[PDB]
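S.K.: Have a look at this one before I ask anything.
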Amino acid sequence: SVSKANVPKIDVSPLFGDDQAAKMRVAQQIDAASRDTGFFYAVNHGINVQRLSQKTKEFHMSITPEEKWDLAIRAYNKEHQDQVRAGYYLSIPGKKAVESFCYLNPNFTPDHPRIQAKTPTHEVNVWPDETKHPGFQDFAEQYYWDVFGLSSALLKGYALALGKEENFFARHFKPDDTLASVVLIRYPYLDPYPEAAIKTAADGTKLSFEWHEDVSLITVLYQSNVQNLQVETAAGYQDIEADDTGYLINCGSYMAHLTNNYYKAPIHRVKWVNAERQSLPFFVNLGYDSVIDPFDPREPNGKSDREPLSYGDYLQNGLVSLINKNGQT
Ligand SMILES: N[C@@H](CCCC(=O)N[C@@H](CCS)C(=O)O)C(=O)O
Ligand SMILES: [Fe+3]
């Protein structure tokens, strides 16, 4: 069978405060985990995850087939040509078991300059009716800002870990323009579970989603307490243990580009488990025009032979690529 991945628990609460030495000792732990399996659990993060999970369960269990079509992205509903990222991603029963709801920055309103310009990757969120889902929109928008705050603090820790000043990433991660997304994913219990909805890895492992690197700077994930993720390491795929009190953190491929693969984006995959569960990732993306010049923390002059890449170019190309590689979610 499969060995357990080294996924350390890191107390990130110093990243919210003003004790600089304490922040450096957290940054060393982020450096060590980023150089090893590429995952860690952030603990003492301050977010009420049990309430997050209850509000998300109340949504997923009450939304109706009618509302799903009315919120659906354009892959499922040709009438919704402006919904590429934000909205409902339907299951196809008998075939594709998972379903999800994605939303973006609540500041992308109709008056926002990037929405007015129809800039790629910016959309206005769609929401179910308030009378059918009382409090859901307000809860989900507040959640966005709670996990934005955690992610800002983690970005301070990654900056310090790389030998940079603490706002090195955080200065590009801003409420008015971040391209970050929340996805509320439901994995169902089904009996019988359709075989068509189960993928098979080359090593025979049954999967819900195949190997990939994330399209993100970092990913900040809350999951139910059901083991399912695996990370590829030099010793093969290893199981990431569950912990539904902490947030599971890893780097995405923009971090790997910026750092010349010093912090790799770890390749990971989702095992098939026949269980009713939740997966609530926040993909930490910067602004459309954000560019950070690539560097290499293993080279004495810190220079890299990678070209600067704007975050908007990275994100539009990555979201398309991920769909082409592993299919429409
Ligand atoms: N819709 C989100 C991005 C979602 C990206 C995505 O599907 N990631 C999956 C890939 C599994 S094959 C994952 O990390 O498990 C957005 O528009 O920001
Ligand atoms: Fe992923």
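In order, the residues displayed for chain A correspond to 3-331 in Swiss-Prot numbering, which applies throughout.
Per the header of the entry, the method used was X-ray crystallography, 1.4 Å.
Just so you know, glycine gets a Cβ as well, placed from its N, Cα and C.
Annotations for this protein, taken from Swiss-Prot, read as follows:
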BINDING   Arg87, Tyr91, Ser183, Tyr189, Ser281  isopenicillin N binding site
MUTAGEN   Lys98 to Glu  Strongly reduced the catalytic activity
DOMAIN    176-288  domain 'Fe2OG dioxygenase'
BINDING   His214, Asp216, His270  Fe(2+) binding site
MUTAGEN   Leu223 to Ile or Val  Strongly reduced the catalytic activity
MUTAGEN   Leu231 to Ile or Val  Strongly reduced the catalytic activity
MUTAGEN   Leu231 to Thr  Abolishes the catalytic activity
BINDING   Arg279  2-oxoglutarate binding site
MUTAGEN   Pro283 to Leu  Abolishes the catalytic activity
S.K.: Starting from the Cβ of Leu223 (mutagenesis position), draw a 10 Å sphere and report how many other Cβ atoms land inside it.
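M.R.: 23, counting other Cβ atoms within 10 Å of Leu223 (mutagenesis position).
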S.K.: Please tell me which one of the recorded positions listed here (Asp216, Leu223, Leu231) sits closest to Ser281 (isopenicillin N binding site), measuring Cα to Cα?
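M.R.: Of the recorded positions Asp216, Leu223, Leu231, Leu223 has its Cα closest to that of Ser281 (isopenicillin N binding site).
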S.K.: Can you list the residues of the same chain, besides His214, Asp216, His270, whose Cβ falls within 8 Å of the Fe(2+) site's Cβ centroid?
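M.R.: Filtered neighbour residues, in order: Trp213, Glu215, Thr221, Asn252, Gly254, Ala267, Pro268, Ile269, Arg271.
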S.K.: Select the closest residue to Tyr189 (isopenicillin N binding site) from the following recorded positions, measuring between CA atoms: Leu223, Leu231, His270, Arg279.
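M.R.: Smallest Cα separation from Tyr189 (isopenicillin N binding site) among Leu223, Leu231, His270, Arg279: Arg279.
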S.K.: Relative to the Cα of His270 (Fe(2+) binding site), which of the recorded positions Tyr91, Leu223, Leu231, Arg279, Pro283 has the closest Cα?
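M.R.: For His270 (Fe(2+) binding site), the closest Cα among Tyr91, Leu223, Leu231, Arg279, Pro283 is found at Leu231.
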S.K.: Please tell me which one of the binding-site residues listed here (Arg87, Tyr91, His214, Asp216) sits closest to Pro283 (mutagenesis position), measuring Cα to Cα?
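M.R.: Result: the closest of the binding-site residues to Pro283 (mutagenesis position) is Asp216.
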S.K.: I need the CA-to-CA distance for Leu223 (mutagenesis position) versus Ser183 (isopenicillin N binding site), whole Å please.
M.R.: 11
S.K.: Based on the record's binding annotation for isopenicillin N (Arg87, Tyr91, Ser183, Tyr189, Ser281), what whole-number value in Å is the widest Cα to Cα distance?
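M.R.: So the binding residues stretch over 19 Å, Cα to Cα.
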S.K.: Compared by Cα position, which of the binding-site residues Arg87, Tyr91, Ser183, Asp216 is the closest one to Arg279 (2-oxoglutarate binding site)?
M.R.: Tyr91
